[PDB]
Amino acid sequence: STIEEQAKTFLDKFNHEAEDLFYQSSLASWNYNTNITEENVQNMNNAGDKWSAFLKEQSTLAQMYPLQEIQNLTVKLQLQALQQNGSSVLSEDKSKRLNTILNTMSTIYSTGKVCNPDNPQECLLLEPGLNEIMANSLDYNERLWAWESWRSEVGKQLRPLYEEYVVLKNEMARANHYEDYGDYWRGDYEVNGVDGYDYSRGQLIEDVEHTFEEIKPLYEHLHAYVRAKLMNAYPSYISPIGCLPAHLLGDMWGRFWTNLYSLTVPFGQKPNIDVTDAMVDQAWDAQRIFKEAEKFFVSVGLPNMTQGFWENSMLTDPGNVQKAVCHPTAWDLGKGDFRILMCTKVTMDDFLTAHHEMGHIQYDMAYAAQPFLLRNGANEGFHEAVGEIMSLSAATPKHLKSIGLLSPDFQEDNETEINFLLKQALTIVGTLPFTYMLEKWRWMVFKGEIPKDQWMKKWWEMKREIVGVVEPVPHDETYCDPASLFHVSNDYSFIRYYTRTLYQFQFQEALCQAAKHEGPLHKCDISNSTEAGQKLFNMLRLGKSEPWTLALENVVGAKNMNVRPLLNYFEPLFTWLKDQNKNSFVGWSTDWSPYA
Amino acid sequence: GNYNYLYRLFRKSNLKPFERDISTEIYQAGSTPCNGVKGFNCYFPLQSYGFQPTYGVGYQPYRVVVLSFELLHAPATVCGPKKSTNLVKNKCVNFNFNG
Ligand SMILES: *[C@@H]1O[C@H](CO)[C@@H](O)[C@H](O)[C@H]1NC(C)=O
Ligand SMILES: *[C@@H]1O[C@H](CO)[C@@H](O)[C@H](O)[C@H]1NC(C)=O
Ligand SMILES: *[C@@H]1O[C@H](CO)[C@@H](O)[C@H](O)[C@H]1NC(C)=O
Ligand SMILES: *[C@@H]1O[C@H](CO)[C@@H](O)[C@H](O)[C@H]1NC(C)=O
Ligand SMILES: *[C@@H]1O[C@H](CO)[C@@H](O)[C@H](O)[C@H]1NC(C)=O
Ligand SMILES: *[C@@H]1O[C@H](CO)[C@@H](O)[C@H](O)[C@H]1NC(C)=O
């Protein structure tokens, strides 16, 4: 009869056939990931082509139902999600060119092999050949050689490709009634039609700048401390007044600073909280790790894992004969099928990763009652944030003492909390200016504020201004230095890590206030608290049915992303860094004083 | 995937109790006539459940048998079995033989 009932029946048929087809595609991807064989690749490609053709046909059929004659918010949300053209609005030649460009960037990044000139008989790939060198070497010119040679090869291959990529993506985005591709990425946080809880695409950049202005003193003090410690490690290269050299940050790009914990430890004489040896002494299998994680999730009041989870997941490396991807991934295959693909070792990192991926599984299980096209996070930040809060809670010494992994006579003094908080800041705080600078640069590239001949002159200017990192030698416009990273070269949004980082500590403060924890925020554990799990599950059950602002009101009581929980989390470390930076100079100079 | 089990997804009105609908006529959700072709706004009523062994317990196939017991004015003849206490002779007992 009416247009709304027609759209509801069309959505019902859509949902029903989509769930099955997404299941078939996801199962083919699972069979590829646990068994890398060419027929599984062919089955994955066939299932993916069927899934994409089905999404094309339902996008073609959904647009015939006009939006303004539908009043139900969930139906309008699913119809808005379905009616996106995607690349279909672009011409077939340009769509084929864009797909070819994306695939060849994927092959260039995946099969990029770089080694030393005059010794070409064998070469090292990025993972794990160059990752281990970047994370463990202490030699200045070796890291400089690896950094400059990999940005030479990758940038000189990818620069015309990226110049075509920006034009094609801007053409596709303006064909979809967006200002640029940056506006297309910012449209994930756009809320329209809800009274009071509306969020705009232009408000996101203002909120990011407003939060980063409060991030900036803590990052300045951390940068000054890391600069002083790297001056101790490398005597003559680092200047007291200037920025950090780019190849000394412990990773290939500067994404994380967590590989500088050995060099920048405050109290080396004090012990670590490493529990690896205790699990080796008690012979903890990966099955015991996941059972302890399940005990953690039933302690907070969340549902326990299904029988199909234990039957169908691969929680151990299969062997030499069978090849599998080693990266830990939680799979919501559909139809109540939840799996974890992780090559779990007996380490603390794999235990925290198991908690993180089982948090992903719990988030996927919570919105199983929702319709298929609403089975996602409210934004891209929440899905990672609910895993990162489990990574926060599981890492606490109280959790290790509670499960018996730590000695009951372990002395928790202020020095171990300071160095633990510094490690968490090097992991968490250090990625924030890099993420903000990368996303702001990509937004200015898509918006056309920066011309193609001035991309790099601005970019290093941004890096000195924001990240406080100086280039070793100047780069001309033949280089493509951003696109050596995985997410930017393979068309992925990058603001999800910034939003995840802020939502992580907002959720942590909300659940610790729910759990009535009476100490420091980093000393807080959300185990044994049913009310914290209920407050979590109220947001978890919504999925994408409700706006992320309303979900954030449901958790923390605020209508916007907030920066104060992060600063409250690192406040002992902030006071300690302010005490330690009395003699030294906080802040950096954009001049060429260290090296150029 | 077992596609042999189907379910009726649409119909203009709800079913009466103990009604069976085996019609395979194209559901008309819109004002336009379907004319027997599953085009725009016209969908097929019966949809399969792709039953796979790796499914969740809320999606696994369940065989359901519903037994309906009615009493009508005719004499009821499908009676549940009664038991037989071991016969005792030569003693004063309370006997119940076939009512
Ligand atoms: C992985 O693929 C190989 C190749 O045929 C096959 O022999 C093996 O059984 C597969 N592994 C599993 C667990 O089925
Ligand atoms: C919107 O539709 C859903 C089913 O798709 C229904 O449960 C819900 O009550 C509807 N909301 C309104 C306000 O009509
Ligand atoms: C998708 O593209 C078609 C033309 O190819 C256009 O008519 C339609 O409005 C587009 N969809 C949206 C949501 O703008
Ligand atoms: C999950 O918990 C329920 C109730 O405590 C229990 O019956 C079920 O066996 C548990 N699941 C597993 C896989 O142990
Ligand atoms: C830890 O506490 C003691 C006594 O309260 C103090 O002397 C010491 O400086 C503190 N250390 C740090 C790193 O705050
Ligand atoms: C939380 O509950 C588990 C299971 O009852 C128990 O073993 C653990 O000791 C509890 N935690 C605390 C801090 O008491």
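The numbering of chain B matches Swiss-Prot: 447-545, in order.
For all residues, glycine too, the Cβ spot is worked out from N, Cα and C.
Database features, via Swiss-Prot:
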- B:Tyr453 to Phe: Decreased HLA binding to NF9 epitope. Increased binding affinity to human ACE2 (MUTAGEN)
- B:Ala475 to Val: Increased resistance to neutralizing antibodies (MUTAGEN)
- B:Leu452 to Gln: In strain: Omicron/BA.2.12.1 (VARIANT)
- B:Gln498 to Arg: In strain: Omicron/BA.1, Omicron/BA.2, Omicron/BA.2.12.1, Omicron/BA.2.75, Omicron/BA.4, Omicron/BA.5, Omicron/BQ.1.1, Omicron/XBB.1.5, Omicron/EG.5.1 (VARIANT)
- B:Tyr505 to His: In strain: Omicron/BA.1, Omicron/BA.2, Omicron/BA.2.12.1, Omicron/BA.2.75, Omicron/BA.4, Omicron/BA.5, Omicron/BQ.1.1, Omicron/XBB.1.5, Omicron/EG.5.1 (VARIANT)
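Ranked by Cα separation from B:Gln498 (variant position), the recorded positions B:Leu452, B:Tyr453, B:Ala475, B:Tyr505 are led by B:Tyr505.
Checking the recorded positions B:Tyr453, B:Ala475, B:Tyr505 against chain A with a Cβ-Cβ cut-off under 8 Å leaves B:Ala475, B:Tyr505, in sequence order. Taking Cβ-Cβ distances under 8 Å and a sequence separation of 6 or more, the neighbours of B:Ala475 (mutagenesis position) in its chain are B:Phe456, B:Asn487, B:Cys488, B:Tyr489. Residue pair B:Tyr505 (variant position) / B:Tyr453 (mutagenesis position) shows a Cα separation of 14 Å. In terms of local Cβ density within 10 Å, B:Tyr505 ranks first among the recorded positions B:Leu452, B:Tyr453, B:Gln498, B:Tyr505.
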